[PDB]
Amino acid sequence: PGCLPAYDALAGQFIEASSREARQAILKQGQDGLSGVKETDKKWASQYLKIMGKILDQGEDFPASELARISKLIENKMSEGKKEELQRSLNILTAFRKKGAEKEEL
């Protein structure tokens, strides 16, 4: 598993922004930054941006719920092939946790 430090930076800038317009601007930067993202890396960059689109309205509550979902799936009877995807999901979702906030077991 891994992450996109480029979009982790954007995630920070996004979720910590009290301005909806500022949030959208940060998302756009990621959307435009795709021009410098590898075809493999785009598989994660897409997730970052989609999550941002939801957080815009829902706040950090959204990825927080998703983290709970992914965590449960890991404990659940999933096939090995899915374990990598679940771990990757946690990293991307975690990036959208408000700075300084308590981190839950994943």
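Quick note: numbers on chain A are straight from Swiss-Prot, i.e. 155-260, in order.
Determination method: solution NMR.
Note that Cβ sites are derived from N, Cα and C of the backbone, with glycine treated the same way.
When secondary structure is read from DSSP and collapsed to three states, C157 (mutagenesis position) falls in the coil class. Here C157 (mutagenesis position) comes close to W198, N245, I246, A249: these same-chain residues lie at least six apart in sequence, with C-beta atoms under 8 angstroms from its C-beta. Here Swiss-Prot notes a mutagenesis experiment, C157 to S, with the remark: Loss of function.
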